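Only one structure is covered here, and it is reproduced in the block below.
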Amino acid sequence: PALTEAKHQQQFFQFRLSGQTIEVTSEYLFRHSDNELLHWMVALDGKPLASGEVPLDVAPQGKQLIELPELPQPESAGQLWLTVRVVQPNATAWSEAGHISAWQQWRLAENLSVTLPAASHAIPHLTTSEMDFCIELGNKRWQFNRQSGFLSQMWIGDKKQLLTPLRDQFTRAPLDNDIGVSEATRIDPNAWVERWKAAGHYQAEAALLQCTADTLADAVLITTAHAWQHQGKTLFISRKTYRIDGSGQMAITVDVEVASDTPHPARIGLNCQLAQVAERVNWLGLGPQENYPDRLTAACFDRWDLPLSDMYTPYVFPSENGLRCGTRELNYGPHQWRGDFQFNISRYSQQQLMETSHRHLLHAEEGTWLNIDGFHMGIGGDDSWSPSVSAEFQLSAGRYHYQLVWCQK
Amino acid sequence: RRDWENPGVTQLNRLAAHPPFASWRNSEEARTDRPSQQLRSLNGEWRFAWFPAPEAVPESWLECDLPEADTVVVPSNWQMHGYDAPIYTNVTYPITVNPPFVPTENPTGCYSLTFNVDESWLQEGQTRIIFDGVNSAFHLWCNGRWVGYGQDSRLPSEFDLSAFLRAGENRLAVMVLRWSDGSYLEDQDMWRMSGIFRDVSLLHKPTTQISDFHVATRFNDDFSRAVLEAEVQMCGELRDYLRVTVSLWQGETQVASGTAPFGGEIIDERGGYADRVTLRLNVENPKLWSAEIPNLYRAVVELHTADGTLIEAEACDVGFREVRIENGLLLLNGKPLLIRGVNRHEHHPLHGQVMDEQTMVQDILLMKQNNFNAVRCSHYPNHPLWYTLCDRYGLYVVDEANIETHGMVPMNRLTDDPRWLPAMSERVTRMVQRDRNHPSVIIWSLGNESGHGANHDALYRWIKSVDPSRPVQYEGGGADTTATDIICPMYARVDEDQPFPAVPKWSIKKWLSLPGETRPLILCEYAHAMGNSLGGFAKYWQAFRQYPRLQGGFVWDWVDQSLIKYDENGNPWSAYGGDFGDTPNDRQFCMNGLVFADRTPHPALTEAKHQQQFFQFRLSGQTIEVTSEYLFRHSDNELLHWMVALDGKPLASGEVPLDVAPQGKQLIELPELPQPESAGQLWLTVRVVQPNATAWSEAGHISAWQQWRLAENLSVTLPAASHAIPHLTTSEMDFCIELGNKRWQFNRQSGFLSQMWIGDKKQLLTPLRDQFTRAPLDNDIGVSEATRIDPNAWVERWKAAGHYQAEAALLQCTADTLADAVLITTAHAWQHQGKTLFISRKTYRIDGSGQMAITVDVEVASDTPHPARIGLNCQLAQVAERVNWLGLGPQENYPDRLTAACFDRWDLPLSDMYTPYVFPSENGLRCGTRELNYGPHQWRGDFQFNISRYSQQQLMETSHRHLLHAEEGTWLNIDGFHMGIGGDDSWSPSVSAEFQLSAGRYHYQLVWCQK
Ligand SMILES: [Mg+2]
Ligand SMILES: [Mg+2]
Ligand SMILES: [Mg+2]
Ligand SMILES: [Mg+2]
Ligand SMILES: [Mg+2]
Ligand SMILES: [Mg+2]
Ligand code: NA
Ligand code: NA
Ligand code: NA
Ligand code: NA
Ligand code: NA
Ligand code: NA
Ligand code: NA
């Protein structure tokens, strides 16, 4: 996936936007843009609104101004995005006709949604028992275990949707850059993986602090709090609310505290093993290829749809892989998650990826592992033998908040 | 003739410039710098009359005092006495631009003085008068007879009165013009005043005398040996019996001496200077001068007959130091400097531009106490005592010619014109002739904001020929022209380029490496301290320390140029541009100081002190590494104090002596620290304390500090159960919740908490509502004016988008009863002309313990300009004496200006939570706060806040601090997020992107409870 990031940063055309004006500047020293045209497209949350093409005629080191036509207003809330691409209409000795050599995006107007949803046809019911809080709405049911404090099961009709409960996750199967030269036989205590190990990140267990249920006028509200500890120290505290309403949507709010003296965690998210396996993955976010916080410039915000296997990157030495960031909506099977998060989805658990040294030995687990992150650490790479993730990409804020809505589609 | 409309005549009959003389007739008085009977002060009471033009002055005045004259103190600026108004204009000239002419209405100040001269001064030798500063041009008469004329408001003009005086009573008449052709070279950004504003003195010299002397100090490779060379020139009776003896003293010990007859070496086909002599003294292991240790020797220059009669003696303090630029670096005594500088104008709120010793001393002490080591004389030579003080207290000085023609179009129109070369030359050459022997002067500057003209090139060269010991710098025309040895931009940013045509301001890091560039870079002005500013100051200091050729800079500027005015009641108040009827004017642009005009600090001063520290620290484990940034001294007056506290509660502390050599490091391993099982964050604070008093600081002065978070024990303890559940009562218009002695009322039409009762007392004067704006800072306004809006300024962008006038529309307001609480949920949209700018969703959960937890989630349209803050505000009913908080402090601190603040438990009087900036704006914020206590309230969370008796609306609507009035109750602003304040400059947006609130979605939470 990194090749596309290299292609984008090494583009030969730079762009700036000012109003309706796109300014293209050429970084060629010797040739004129004689095999290039600029294609532009404006979309609202992925839905195309307008597009066009303009021939490019820029001298080496010169600039060309291009005026976009009047931007008819859009009829719906959402963020309009402008994408432009440089296409070479003619084949050359090194590329085929249609080759895209550069691209850029900008956000244009956004119209926030202020429209009150609509009174629910029904009100979910809360069934309380010694060991669980169950919620029923129509043909759906959610089960919250009172001793663990997690959503342990969800059913559509009589079909269970989870293989493992939905739980917070603060670690990732280590990348080569997280490992560096550390070896079981010669630990480099300064490498990220060793700092995480030593701190107990991979061994920490959730301790329940609170699990309550309340009924509201049109919803049931589950509140939980957990502490993650290691050798008597609290590493992380996660407080959440699950609000399930008459519409069937479950709104999840997550507020996490990370002790200041623990090494900054690899991610702050949730994970689960879904019971089902589906053919495609469809999302509104950055893509289409794998992208991470410190490696997402080449990805574009749009609506993407790929076969599930394209959501896994087969690095020979397996590790955390396949994330997509900047995602506002994710669809898989009958499920939909909405929010502003990063995610990866595949048949391999983080546990397996970290326990396996060669891709050929991985085996698809039952169901699908979904990792949805409110925040994810950068992957670094300035070098692969010392910590190289820049400060601005480390999860050092101390307190983090994210929210998601899981609903059926 | 109208010599004041002719740049070809800048003086008539004026004597040559030279270094400070006193004509002692006893060498030990010269050695000790005691007063000289031959140098008298004429300061005191003079007679003065104001005229609207020189054509209105009556002839009788030359011969006798005008009955309607007033008696006034001299030196003074006549505007300070009320005769006419001072004018505050920044770039535009205060007069019509039509060189070399001035207004025919040109305020003329007629000063006179009747004084005594003893016969002895007249029996022999020469008696001269010296006017250290006359603004801007003047004619002088003595006993009714015309003596001469002078220009250049900032250097001394001396005239020989020998033939005009008589024993006994004599009368001077000085006709001072406010405007003259010299005004075209005096366009500096400051109040435009006039008068005899520096000292007036009378000096007696013998007929055969020392007419000039220059002292140089050259060294061997390691500074273990020096040669002091003093060239001495004489005027008068040249005879074989004359000699010069120069002796050098360290305290009462004479370290070297040389005697020689006059007659310098042959220099050309016609011979040599028979009226000059150069003495060379060898000095072993000289004690070197620097701003860190201002070691000085005293050189006494005796003119005498060989058989022993001292004719007269002159003398100066000598600082052995070498200044040189080598391999791209400016070095002092062979080591690279790091300039912690500030620009300082000569300004006093009551006396105008008149300087006095007390004030100078007060400024030098505070400068040093705040870790400055350098000062630039923006933008003219200073009163002579300033140099003496910087030589003795130790500050590096940039001495600057009085040449600024900013208002010309283009700016170099005069400086590139050979017809103005003579007037400019005098401003440069006479400054060097006067101040060349002061060790504190390390760099000469050619003036300011006069573009780049060939006159600058010629003059750069002149100084380099006459004084090879100091580099020459000059910013005009792009800061890296051929007229400067140092790249010395003003307001270039650290990482951000500003590619203006012809004179771009490159990022300073990028500027150093442009193709072919090799010079050191020291900003002549940076970090414009106007109003609530200095945002981003730390970014500069991190760059300076990281890049060797980035050698610092001079902050703009030390002191606000505000002037005192008196109201009807007779109470003083700080005034700025236009407050005297002056127009056009540049309003508050005259106030850009780190300190107020009466020397009280602005909060930005502590940020400069901290970033300019001389010791850097690193913590590893319980090992503290201290590194010294001093170049020449060991830390012989410093100890390190350390303290660990848990959320403000002191746990342990200690002190350790610091012994680090210059550029050295010391490791200090701290004791076994506590590990309380009790929740909270442990914080380590270290401070460097000087146990002994110095010439510039008191015993115990703190010179540096730093803090680090140590272990944190997050709280996992559950709160006990409440023997109580709040009750809800509803009506169409409100939701009321009651719990014991407490009550909360939420309005269903507005969707806000409109009142709360504790006991049965109302707690709010205005409801609790979201706030997205701030009363704009000077940096938010920049140059925008109602008459000439600058649409790119932050304030204008917010105004145009409707942030200040957006109204909350209620989208949802519900109340639910929980197991042990009542929950109120609301959502509001802020719109403007149909555009939704922000959406606020919150929950308020009131539980059986009486606490109210508020959760707020805001959405900000990505296309509206990033807002100033995202927070809540309310007017509380109570006024309490103190404010106590756990968070950054104790002074005002903003996101981009909080490095100096330390996290601890602070407790101050309410009034200290307001900063009285002259031009009112949002102020008093404290960031990183975890708990805030005021009266019976306590708010906990992770927020920034301000609290005072003044609403944001009032601050935005009032132009001057003395017009503000305390409102009923106390206004509290509690922000989840607050935009940086900026300050890289005050006339374009300068808040760095990482300090702009552009995330789109923001979340914050607070708990409001009692106690
Ligand atoms: Mg981009
Ligand atoms: Mg003249
Ligand atoms: Mg002697
Ligand atoms: Mg006599
Ligand atoms: Mg200027
Ligand atoms: Mg600090
Ligand atoms: Na083309
Ligand atoms: Na692996
Ligand atoms: Na440096
Ligand atoms: Na004006
Ligand atoms: Na100014
Ligand atoms: Na010491
Ligand atoms: Na104001």
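Chain A is numbered as in Swiss-Prot; the shown residues are, in order, 616-1024.
Header says: X-ray crystallography, 1.7 Å.
Cβ coordinates come from backbone N, Cα and C, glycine included.
Where Swiss-Prot documents A:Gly795 to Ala as a mutagenesis experiment, the accompanying text is: It forces the apoenzyme to adopt the closed rather than the open conformation. Reduces the binding affinity. Remark: A:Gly795 (mutagenesis position) has A:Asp803, A:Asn805, A:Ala806, A:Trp807, A:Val808, A:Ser999, A:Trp1000, A:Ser1001, A:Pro1002 as non-local neighbours, by Cβ distance under 8 Å and separation of at least 6 in sequence.
Cβ environment of A:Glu798 (mutagenesis position): no same-chain residue six or more positions apart lies under 8 Å away. One mutagenesis experiment catalogued in Swiss-Prot, A:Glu798 to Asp or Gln, is accompanied by this note: Small increase of the catalytic efficiency, when the sodium concentration increases.
A:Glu798 (mutagenesis position) falls within a strand segment according to DSSP. Under its mutagenesis entries, Swiss-Prot includes A:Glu798 to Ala or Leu with the note: The catalytic efficiency is not increased, when the sodium concentration increases.
A:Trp1000 (mutagenesis position): 13 other CB atoms within 10 A of its CB, across all protein chains. The note that Swiss-Prot attaches to the published mutagenesis A:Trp1000 to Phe, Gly, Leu or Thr is: Decreases affinity for substrate.
In this structure, A:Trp1000 (mutagenesis position) belongs to neither helix nor strand by DSSP; it is coil.
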